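Trainee: Below: one structure in structure tokens.
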Number of protein chains: 4
Amino acid sequence: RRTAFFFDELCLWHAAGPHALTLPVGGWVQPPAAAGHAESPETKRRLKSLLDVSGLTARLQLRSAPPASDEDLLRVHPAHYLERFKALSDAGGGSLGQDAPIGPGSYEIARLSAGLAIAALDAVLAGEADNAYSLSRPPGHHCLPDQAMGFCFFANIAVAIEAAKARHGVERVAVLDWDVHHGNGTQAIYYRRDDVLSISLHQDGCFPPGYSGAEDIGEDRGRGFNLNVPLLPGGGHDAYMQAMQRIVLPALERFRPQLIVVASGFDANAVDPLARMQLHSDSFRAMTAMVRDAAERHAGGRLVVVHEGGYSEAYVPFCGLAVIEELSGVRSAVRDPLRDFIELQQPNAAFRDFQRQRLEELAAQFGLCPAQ
Amino acid sequence: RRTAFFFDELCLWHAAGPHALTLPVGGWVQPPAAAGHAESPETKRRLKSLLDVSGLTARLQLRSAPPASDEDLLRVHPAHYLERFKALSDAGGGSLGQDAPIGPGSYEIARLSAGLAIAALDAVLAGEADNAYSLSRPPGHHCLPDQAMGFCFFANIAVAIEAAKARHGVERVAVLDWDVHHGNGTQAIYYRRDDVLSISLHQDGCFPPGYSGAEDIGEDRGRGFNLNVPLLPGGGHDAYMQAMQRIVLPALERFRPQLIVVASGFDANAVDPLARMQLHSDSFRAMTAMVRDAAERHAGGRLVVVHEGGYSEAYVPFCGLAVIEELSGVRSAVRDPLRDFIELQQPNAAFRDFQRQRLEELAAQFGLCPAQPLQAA
Amino acid sequence: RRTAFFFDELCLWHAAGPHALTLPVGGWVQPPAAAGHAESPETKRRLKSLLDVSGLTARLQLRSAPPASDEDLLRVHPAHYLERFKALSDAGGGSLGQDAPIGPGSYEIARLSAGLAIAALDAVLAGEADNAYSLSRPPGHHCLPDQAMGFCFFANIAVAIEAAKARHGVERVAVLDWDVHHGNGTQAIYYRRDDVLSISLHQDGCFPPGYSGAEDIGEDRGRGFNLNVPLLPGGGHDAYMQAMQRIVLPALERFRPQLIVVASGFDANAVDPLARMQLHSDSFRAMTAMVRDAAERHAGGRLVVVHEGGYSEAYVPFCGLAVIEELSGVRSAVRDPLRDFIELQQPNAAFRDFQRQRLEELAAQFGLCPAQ
Amino acid sequence: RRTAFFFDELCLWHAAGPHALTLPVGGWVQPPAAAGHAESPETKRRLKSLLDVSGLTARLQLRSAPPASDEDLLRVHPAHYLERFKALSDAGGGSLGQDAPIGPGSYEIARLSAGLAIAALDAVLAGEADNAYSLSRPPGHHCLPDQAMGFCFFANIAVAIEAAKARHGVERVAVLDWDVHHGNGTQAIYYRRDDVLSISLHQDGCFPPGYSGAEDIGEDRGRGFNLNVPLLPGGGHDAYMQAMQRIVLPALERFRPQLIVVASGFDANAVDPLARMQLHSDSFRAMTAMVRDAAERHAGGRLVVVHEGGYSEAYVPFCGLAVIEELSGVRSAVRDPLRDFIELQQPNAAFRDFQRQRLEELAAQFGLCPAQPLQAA
Ligand SMILES: [K+]
Ligand SMILES: [K+]
Ligand SMILES: [K+]
Ligand SMILES: [K+]
Ligand SMILES: [K+]
Ligand SMILES: [K+]
Ligand SMILES: [K+]
Ligand SMILES: [K+]
Ligand SMILES: [Zn+2]
Ligand SMILES: [Zn+2]
Ligand SMILES: [Zn+2]
Ligand SMILES: [Zn+2]
């Protein structure tokens, strides 16, 4: 398999003002001696370094892209949003929204981040590669058209899909969002649309806080083309396998996508500070294998994975590597040193049974229960 | 209330070799640009800084202590363990066990950490203070007599309890361990003993990995004097409140402690990388309030809180502050900026009902009668 | 000796936006993975920690102070400067001047920094202590009345001296500034004054860049009451001993101070990134011993040392400890592990002779040559 | 011009135990909250990132290489040194010598660092490239055959030169070492040899501490084929230009090198914590321009630059970029934001005159005639 890896070093130069994890410095929050904001360059940089040291980089088709044009950005965001962002970026940064801090030059880097997503979809639709991975930072799946949130400043995936519709005329795109938080940006933009099926697996009530959303299935022309799977906090490998087999694959089977796009955050990993789930690198490998199979059956193999969250410096690189190995069909020498440990921590039989029953009920609510 | 705060700046200078969270650097684990080992000084240091800027430190009895003597340490650890640790500490550090890396000078700093625990028990038993908090790093609750594990190198609480029995002759001590991980060191040392009741609240299967332990209730003379409460991963405030009121308080009521020691890790907080629970600073405030009340009813107020885990630099300081406010009866100006957010993330009604039923069954399995707090005559 | 140590934990919570050493992030300057701005909390924090671990803290009179009032600040800075600073502080920070970046809450912390200086002078003038040390961050000696510079936001020492003149009526204050950079704020404010002798030892041309200033000796009523000693870059222990014996002590002898204030930066140390001098901890011990002796001979022992620069995390704590040991007359167990190494690096005989001749000429220019 | 850039990401993963700048943690040296050892990955990594965002990397021949073989390493180091290093590397690291701390896996990464130097010489001798830059970390110029020192564990350049003599039979190699510290490893190995001219520009007495070395000009067969230029501390751009034109170029002209290797440390930059010199990125650009010209006149353009020291995270990337622009003949968009500021800090006329006179006397002491650049026939 021919996998394109879209990456630009400048995406690792985006940096907010001083934060302790997600907490802006000031008042009772002391400036950190070392760390900084949870969305730090180093998580993404360490994925890139492990790809290089593993030699996977040599087996990929390495590519960059021009930044997103105004035309592409304006298909989803208003001009005054672009101005406000630009102005705040030139004045050293600050807070652009709710949990949406930016640094100096963040505007140009966010444009580049959106450009990589655009180019990755384009490459896979033009037949330049069988599938693709876009290491775009800052992420996109929380961003609303006129509102930055959750560390996201442009709706990278939506911007990329609208650019793909204009240039190629792809009619049916599925967005599977396994970032551990709710993909509310993507949900909102495509809520009354049937040309995009948006599916979000997420920790129930995590982010946005208190939101589950099982009953929000889309509206009018979009009714039945948005699916939320609020997994109980503490869930791990089995919960996600169960969700994939009962909800996600049946839903994709029904929808018949011509292109699958994955909002791939790795913040469901077992050591992430920003969620409470218990995935290991083989979970992400297994999920990628399942969605790639769906892409091969319906979409001519056309699958793009766009990097979103993941806030464990130590463990995100192994999770990301697992996805890219699975995308490319190349198994590197890297062994995940936390995998066997995380297997031992999984939910017991009773908790697994409890979550499994909830997913059976949910699959029944969505009218996805087999039979076939 | 008169609260002693046992602290020494040197405890913040203990530092392992390069690690990425818990992963030793080498092989496929790249060295971190900034951070380092998850048991970093900065979590504890930021607690101490917040105590200082909040004004709480001025209202406490700030105290240090001499390091633990050989005699005190030898009551639990063998001489050859002390020698091996000493030797590795003098040769720049290395791995002393399973998830037990040490740095240069770690031996002397671990002795100091144990000394603060010893002194904090001593101060509360001598009536020098009503209660105490010991900011002892490195922690202790995983350490076995001849095996360092879980970032722990001496069994701080066991060393402190044995020193307290020698000096004061206290007959019944309860150890409540609400660090999110299983307090296996304390469990093992006191497993056939009825003079120490060890209770561990912990995430089922977290650390040590795969261990739940509900059926391990102690053996022979110690049968019924060890209780494990394996809470389901993802649990938060209600799960813990429920465990406290159905298991912990009934168990303490039956045991009639003359001293309560809390192994207080803050790694059950909702943003900790090393567990999956969802506590906020008011959870820890509420737990401290309940155990302080038990100490006042049975133990003449005698309560000591010994710092164990907690690996979120940003949030541990607010959790630690909550406990110390509750210990001292002083409310500072500090407002927890994550409290309201974490409240919105809690388990839904169905998951809370599920965990609650498991605790009811567990309380029944331990033969615990749901009696309610009353004073001992 | 009874030494007061003025310190507040909140001074360590001041933090600028992202910088690589002195370079604001943006353009070609990548955000640092770890470090940050060169004026970081950790240099000062590590001095405080070493004081605690050495047990020196137990031998000092530990004290804090209220923040500087508007009245005290307004004796040197205009109200609109206070407003502008405040407003920028409330809007998350930014650039307040030339090499003068601030963070959120920096206004309140700078007020506290000025308050510690005020209180330290007050304590020594009121006879509460024999001498004092103020660990005030952010520093002050570069700040002009209407212009923040060199990481300084209020003229801490000038604010403290004017507060001391109002409350006690001290008539003659000497300011010895051995921070490695030029104390241009103090120079400017007292340039036409004979009630304050300002002496600056500094690396020739370092900061402000290109400035030597030997010929700037004060003007009108202040003529002869400002002395600049531009030491050649690369100079170390002997250069400074030579300057102290030929210029500084004679100058103090002539002036007859009732109070000596030292702007004590430790950035002349041999491993500082922001200068090129080669001092070790015994140099600072020796300089403190000399100025304390002058204070005992003229000023009834009244000496205050106010912390200014110093940007080596590793080495500043040993230099600071040396001064405080000398102030208090208490020798701790701490051994400087770099002292013997730095001794071996000192300028050779020929370079020492060259610098010594330049200081003889300079002492002659100032009309300080012995004789007696 | 065709410039090979020898680089491997694994060279950035070498990491010693906890240090505060050069000071091992322990005793009175508190562990750093953030930074670590002064020889940190980030200085080199930020050079590589700036090369990438400037667009320079796209215009270079980016290349890696296999690690140095045992055969290559054994040409300079003894087997027991390799074994001791290997063993300490496998046991989590420690101190291999005087200012020579290693981490876990440091043995394999040091082999790779030496391999890049070997390959970079090989590529330029085989005509695969006109010149080359090897970003080899950890560095080499302090390492003696049986003694690691100054953060160096193998004698990268010596290992590379001996491998080049075996494979190609090159007869005359010049090593110009403008790392700010004395290149004592290279000096010692080639001290009685006339096939290698070693020149070190260095701050008088810096590292090794107290060493100047002007009278150490080599011995017997090597007499006149080692030159030390101890520049006064505080010197900047003019001092170095003056040394290049009065000592270095005359010396190279006399020697007639068939290959020039530069031990390129950037720690003479004006903000380095580990020295006291005042270079800016144009200084390094000017030095590279002069040595490239010498290589074109004598050595058919054959020049290799091997990265050694440089400990300013903020400023080293701009200095490194300047050299690579000069090596390749490509000027990027990058503007050095510290250049104009550093120009204003330079030594005054009197101090420049003083240093210049010392270099005139030194050139006379070496018996160096001030001939000017001409082509070899
Ligand atoms: K999601
Ligand atoms: K939809
Ligand atoms: K526990
Ligand atoms: K027991
Ligand atoms: K000065
Ligand atoms: K004056
Ligand atoms: K050199
Ligand atoms: K030679
Ligand atoms: Zn997320
Ligand atoms: Zn724990
Ligand atoms: Zn300074
Ligand atoms: Zn060097």
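Numbering, chain C: per Swiss-Prot, residues 3-374 in sequence.
For this deposited structure, the header notes the method as X-ray crystallography, 2.3 Å.
A Cβ is built for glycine as well, from the same backbone N, Cα and C atoms used for every other residue.
Pulled from Swiss-Prot, these are the listed features:
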- C:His143 to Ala: Loss of enzymatic activity against both acetylated and trifluoroacetylated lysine substrates (MUTAGEN)
- C:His144 to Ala: Loss of enzymatic activity against both acetylated and trifluoroacetylated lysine substrates (MUTAGEN)
- C:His144: active site, proton donor/acceptor (ACT_SITE)
- C:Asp181, C:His183, C:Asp269: Zn(2+) binding site (BINDING)
- C:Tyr313 to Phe: Loss of enzymatic activity against acetylated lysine substrate but no effect on activity with trifluoroacetylated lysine substrate (MUTAGEN)
- C:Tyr313 to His: Loss of enzymatic activity against acetylated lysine substrate but only 15% decrease in activity against trifluoroacetylated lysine substrate (MUTAGEN)
Trainee: Near C:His183 (Zn(2+) binding site), which residues of its own chain have a C-beta under 8 A away, given they sit six or more steps off in sequence?
Mentor: C:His143, C:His144, C:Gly152, C:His204, C:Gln205, C:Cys208, C:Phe209, C:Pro210, C:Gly267, C:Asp269, C:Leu276, C:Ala277, C:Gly311
Trainee: What's the CA-CA gap between C:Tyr313 (mutagenesis position) and C:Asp181 (Zn(2+) binding site) in angstrom, rounded?
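Mentor: One finds 11 Å between the Cα atoms of these residues.
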Trainee: Residues other than C:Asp181, C:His183, C:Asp269 within 8 Å, Cβ to Cβ centroid, of the Zn(2+) site?
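Mentor: Neighbours within 8 Å of the Cβ centroid, excluding C:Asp181, C:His183, C:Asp269: C:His143, C:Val182, C:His204, C:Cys208, C:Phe209, C:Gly267, C:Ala270, C:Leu276, C:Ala277, C:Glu310, C:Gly311, C:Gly312.
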Trainee: With every protein chain in view, how many other Cβ atoms are within 10 Å of the Cβ of C:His143 (mutagenesis position)?
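Mentor: Step by step: centre on the Cβ of C:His143 (mutagenesis position), count other Cβ atoms within 10 Å, giving 28.
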Trainee: Report the recorded positions (C:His143, C:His144, C:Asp181, C:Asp269, C:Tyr313) that meet this criterion: Cβ distance to the nearest atom of ligand 5 under 6 Å. Use sequence order and write none if nothing qualifies.
Mentor: C:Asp181
Trainee: Return the count of C-beta atoms lying within 10 angstroms of the C-beta of C:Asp269 (Zn(2+) binding site), excluding that atom itself.
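Mentor: Its Cβ shell of radius 10 Å holds 27 other Cβ atoms.
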Trainee: Note down the number of other Cβ atoms within 10 Å of the Cβ of C:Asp181 (Zn(2+) binding site), including every protein chain shown.
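Mentor: Its Cβ shell of radius 10 Å holds 27 other Cβ atoms.
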Trainee: Give the number of CB atoms, excluding that of C:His144 (mutagenesis position) itself, located within 10 Å of its CB.
Mentor: 30
Trainee: With DSSP assignments reduced to helix, strand and coil, which class does C:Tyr313 (mutagenesis position) get?
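Mentor: C:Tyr313 (mutagenesis position) sits in coil per DSSP, no helix or strand.
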